[PDB]
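Remarks on the structure that follows.
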Amino acid sequence: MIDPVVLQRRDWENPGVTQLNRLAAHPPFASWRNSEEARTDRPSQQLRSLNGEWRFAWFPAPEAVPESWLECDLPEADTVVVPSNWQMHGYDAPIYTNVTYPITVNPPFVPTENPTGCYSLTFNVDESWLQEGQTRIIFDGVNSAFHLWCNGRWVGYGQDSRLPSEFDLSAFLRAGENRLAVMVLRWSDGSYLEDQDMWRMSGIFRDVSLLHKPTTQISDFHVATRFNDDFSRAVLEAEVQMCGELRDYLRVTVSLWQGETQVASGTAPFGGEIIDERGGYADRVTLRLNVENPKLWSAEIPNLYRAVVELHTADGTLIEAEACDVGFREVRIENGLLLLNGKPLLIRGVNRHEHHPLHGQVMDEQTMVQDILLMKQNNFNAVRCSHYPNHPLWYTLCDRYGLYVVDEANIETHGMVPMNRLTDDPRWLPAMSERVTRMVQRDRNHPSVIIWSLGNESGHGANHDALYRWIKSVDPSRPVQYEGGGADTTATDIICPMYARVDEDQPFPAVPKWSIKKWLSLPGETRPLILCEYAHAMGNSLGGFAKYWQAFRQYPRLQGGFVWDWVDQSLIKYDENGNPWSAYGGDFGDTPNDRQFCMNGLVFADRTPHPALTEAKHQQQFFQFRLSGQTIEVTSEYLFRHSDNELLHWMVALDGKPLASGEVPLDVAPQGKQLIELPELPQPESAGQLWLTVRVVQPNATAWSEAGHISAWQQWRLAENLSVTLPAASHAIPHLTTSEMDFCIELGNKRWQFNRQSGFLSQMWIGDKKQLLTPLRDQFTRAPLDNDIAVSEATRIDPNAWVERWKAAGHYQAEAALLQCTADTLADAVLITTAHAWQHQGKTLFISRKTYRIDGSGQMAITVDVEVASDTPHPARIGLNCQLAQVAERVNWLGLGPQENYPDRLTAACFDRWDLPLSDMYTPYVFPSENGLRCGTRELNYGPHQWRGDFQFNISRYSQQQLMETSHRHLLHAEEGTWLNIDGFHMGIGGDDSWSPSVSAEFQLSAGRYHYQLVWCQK
Amino acid sequence: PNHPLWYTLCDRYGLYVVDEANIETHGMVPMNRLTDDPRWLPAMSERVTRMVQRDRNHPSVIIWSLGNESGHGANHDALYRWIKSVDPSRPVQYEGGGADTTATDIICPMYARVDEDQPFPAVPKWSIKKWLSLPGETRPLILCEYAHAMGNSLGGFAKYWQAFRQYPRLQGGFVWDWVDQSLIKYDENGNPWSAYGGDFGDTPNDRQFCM
Ligand SMILES: *[C@@H]1C[C@@H](O)[C@@H](O)[C@@H](CO)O1
Ligand SMILES: [Mg+2]
Ligand SMILES: [Mg+2]
Ligand code: NA
Ligand code: NA
Ligand code: NA
Ligand code: NA
Ligand code: NA
Ligand code: NA
């Protein structure tokens, strides 16, 4: 077995040892030996990728690894791609757990059965690399700890899954063929700081590379940009550090480029200013470059310069060059406001994990770019790196596309009891400090990073305070935030709670979540408030999103938040027929697990939007609208840019029929206003409601959007002319036929049947074709949403959860008892009158009283009046349902759409005539629930049927019962015909969080008495 | 940190104590080379945290010190905040990097003179009366070392005390120092004599500067 010191020391069970022989952290290097190549950011011959086909063998523990593996390839090993997580190749199971550690909590110890990945690579090194200078290896991401060997000799050890580990291999390599051996441990003492709510995987999951640096080398460099009061003048200050022999002829030149133009330059020998009694840094120099009228960086306009750092002899010999993109911007908190370039930010943010449904936690350029384009297209301007430093390319892309970044240390100890057990313990300070300090050393030159975060969900400990102060000391250019221990501790510049509600206090002992409006004004409080997590987007969610944005806009110091979160953490599995399906917690034999709680995204794992995404896009719009008469007032919420790629399209329609349209160019200054006078509108021919819709279209393509991109919209009701004309009097009269079992009504080809034992319409005919597969009955329940269920930890139930209260009240079990069923014959109609009581174990929950009026024109008017017992939990819905025999291709409606919308999530929807394929009327949430509702609907058309009134509906091939009984979307089967759920009223979906009741009072069905009417006819 | 009995004796006899972390990197160039280096933060933190954990219940300890002559690095700032957080009962002081940095609650220079400025670059030793009223300065001033008692010395001692008594915010200081670091050697006849640097074959050495 591999030995002796390595297995003896057990460095992976010691928080005092987080590395051996690891090189110092630093900003991204490429060691260009040509300055023009550095400037253009073209590939460097001194930076080689070792990604591709490696050899891999799996072992149950490090003790099981054979000693021979160190010297030569194992025959039993396989050839696999690197980077990769070994769970994704099927070597063992990924584990989904939220809070509870995937291992027994016994710090610093891990299980003796410790899955061990043995990676190896035979590769070539050219003689030229070994004759001179330094050859290092860089592992961007290894999860969670590893020992490294080169050509059979031990090199070093590393921890922290989310930052690069670098080792000098100069003395280990030979010309020609070389062999790396990497023993990766799944569990280590590092795991105690990696308890993020996500899939627990392992392996070499980020890039591996070889870097060649000269012996005399740039070892570090920091770029700062400071400004005068109006940002018309800047000073770029670049501190550069060298390693190697100090020499008088050595120089650094820092040159600043705007495209092909060099805007500034400075050259100096080494030797910093005196700093104390012993002198200064002889191995450092600081260059100061004056920049007049700098082009400022923001998410709105991501202006970048190129800084080239040249290490050279005085007489002109370049030793090496390094470089970075530079964004001129100031981030500061002043008078309680987070300012960027002097202006208060409004953070339209989202948390984003590094997740791919096929490749797990391995990130690629295409996916990153896809994510960024989708975020910006949906009006996000900010991302939180939940909850670890990201793949290095992410920051480069955020610099270039323009997104504000919160860079977050890889520290989460959520499963500890209490949460701060390790973070208050000075014995864990060393391991914690490296996760903070090495992040700052790596990422401090990226303009996109505007805020540092100390980690996530690790309570508040003294270690947090120490590292807070370390950051403030080494980098005063960026605020520091941290949510743990109450979101407003001494370790944060920003009040940054998770799931604090807008108006409602949640006064938990020790760590209350105050109403965000209340929080700001607590005695002595002065800081800005930006939620690190809010609007939990789990399944059918984002109810109440508009309430946050209204408050964000009204309150200066409420400066936004980061939605939780971007993308469902579902993984692809394959069934017996090789068909892909989306899996969640427990689907890999992983146990214990927290099931679907890993799926909280605005988008599906494949980046298909959830309906909630449009709600986010709309509330995060950068243009605000008001209407007065026929004048539209457009207000810009851009801070820096003019509206130079925007036109306003307007449209007036009468119940879906276009009356007039037109367009006006937008010419709005940042924070400015523009008045748009609409032309005189034509008088409507018919009766009904006029609707004005405006939309902001971007005529030109950008780096992040296509030509014609819609960025903003708004609707208003204009004039309404109420119909005062009586329908044409029909000559025909429907006939009533009575039996003991049934009332049958006939009118031409049309027939209705009411069952006298049940009291419901049991059948209808058009021609002599039956229309119903299941009778039309009241429905007071929905297939529970993730929010209704309100579970965040599989073993924990909130008795106050809506699903728990509905179940215990017997809402799902309640049986309809007939009280009345009579028939009457009027002058031109047959009138059926019914009353029902729903009861559970002697308690009447609901009473439904109806009339059905069928006239000579063939229309059936259903009037429904419902009583709900005041002491039963408010019902999910008050409506009717039936299974129609007809399966049609299209659904046509006049109401809110086109996408799924609910009462507390309908601001993004527009009133119009919508026409979709039936399949679009179902939302494929991975965990199935009530879905696909559209609200404020006045007319619905499906095949031969038309329903009219003022209702909410959903329509699909899946019953509420099936949705309720099915755990995974791939297990759903289309039922015979089409299930129609038509509601007079429907409860909000909530989502302020998904583990407690979160539906606001105004969206609960608490009125006790409810009235609605539907007219059912043939089209 | 001293032998544990020292604090017990200071508690019982009555002496105010500045308990100081075992951190001095005077010989580094510049002096803060290690203390501004995040890789040395772990080793440094233990010298501070384990001192606090040991001595925090002693009433005689009234002030914590982050060490001596190690310039001023970001590691001092972090450890300053660590103490402030874990023990709000005692001020934290530290002289390195100019005696009035963000890592000290007390302006605590060594060998700053009463009336005479010593305007060294980066780390000046202002007149103590002047130091107090520099623009924005509010802290008390207590010299961590003053009146260097080397051989025939302590000239001008009365000047310090006159100033300490006149100025409220001049709250005294700690003389350097208590006892000559001389060692006993024996001559050919076995008679004892007082030895200093260099007398043991030790080289390089700084001779009598230990006394
Ligand atoms: C905040 C922390 C994050 O990692 C998630 O656990 C989220 C709930 O899904 O809460
Ligand atoms: Mg360890
Ligand atoms: Mg967590
Ligand atoms: Na605001
Ligand atoms: Na989650
Ligand atoms: Na425009
Ligand atoms: Na379900
Ligand atoms: Na005094
Ligand atoms: Na001395």
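Indices start at 1 and increase along the chain as displayed.
Header lists the method as X-ray crystallography, 2.1 Å.
A Cβ is built for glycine as well, from the same backbone N, Cα and C atoms used for every other residue.
As written in Swiss-Prot, here are the features:
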ACT_SITE  A:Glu457  active site, proton donor
ACT_SITE  A:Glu533  active site, nucleophile
BINDING   A:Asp197, A:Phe597, A:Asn600  Na(+) binding site
BINDING   A:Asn593  Mg(2+) 2 binding site
MUTAGEN   A:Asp197 to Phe (Swiss-Prot position 202)  Obliterates all binding and catalysis
MUTAGEN   A:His387 to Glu, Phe or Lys (Swiss-Prot position 392)  Essentially inactive unless very rapid purification. Causes very large destabilizations of the transition state
MUTAGEN   A:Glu457 to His (Swiss-Prot position 462)  Slowly inactivates galactosidase activity by reducing the binding of magnesium. It increases binding specificity
MUTAGEN   A:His536 to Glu, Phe or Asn (Swiss-Prot position 541)  Poorly reactive with galactosyl substrates. Less stable to heat than wild-type
MUTAGEN   A:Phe597 to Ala (Swiss-Prot position 602)  Decreases the stability of the loop 794-804
MUTAGEN   A:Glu793 to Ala or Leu (Swiss-Prot position 798)  The catalytic efficiency is not increased, when the sodium concentration increases
MUTAGEN   A:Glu793 to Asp or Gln (Swiss-Prot position 798)  Small increase of the catalytic efficiency, when the sodium concentration increases
MUTAGEN   A:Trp995 to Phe, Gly, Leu or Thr (Swiss-Prot position 1000)  Decreases affinity for substrate
Where A:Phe597 (mutagenesis position) falls in three-state DSSP terms: helix
Set of same-chain residues at least 6 away whose C-beta sits under 8 angstroms from A:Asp197 (mutagenesis position): A:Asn98, A:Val99, A:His414, A:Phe597, A:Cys598
Top Cα neighbour of A:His387 (mutagenesis position) in the set of recorded positions A:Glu533, A:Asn593, A:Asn600: A:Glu533
Among A:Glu533, A:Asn600, A:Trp995, the recorded positions whose C-beta sits under 6 Å from ligand 3: none
For A:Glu793 (mutagenesis position): intrachain residues, at least 6 apart, with Cβ closer than 8 Å: A:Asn98, A:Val99, A:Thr100, A:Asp594, A:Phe597, A:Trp995
Residue among recorded positions A:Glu457, A:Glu533, A:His536, A:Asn593 with Cα closest to the Cα of A:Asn600 (Na(+) binding site): A:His536
Sparsest-packed of the listed recorded positions (A:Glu457, A:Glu533) - C-beta count within 10 angstroms: A:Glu457
Per-residue Cβ crowding (10 Å cut-off), top of mutagenesis positions A:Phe597, A:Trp995: A:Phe597
Cβ-centroid neighbourhood (8 Å) of the Na(+) site, A:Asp197, A:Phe597, A:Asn600 excluded: A:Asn98, A:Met198, A:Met538, A:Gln569, A:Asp594, A:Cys598, A:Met599, A:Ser792
Spatial separation of A:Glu533 (active site, nucleophile) from the residue listed as 'Mg(2+) 2 binding site' - C-alpha basis, Å: 23
Cα-to-Cα gap, A:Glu533 (active site, nucleophile) vs A:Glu457 (mutagenesis position), nearest whole Å: 12
Number of Cβ atoms other than its own within 10 Å, given for A:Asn600 (Na(+) binding site): 26
C-beta crowding around A:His387 (mutagenesis position), within 10 angstroms: 25
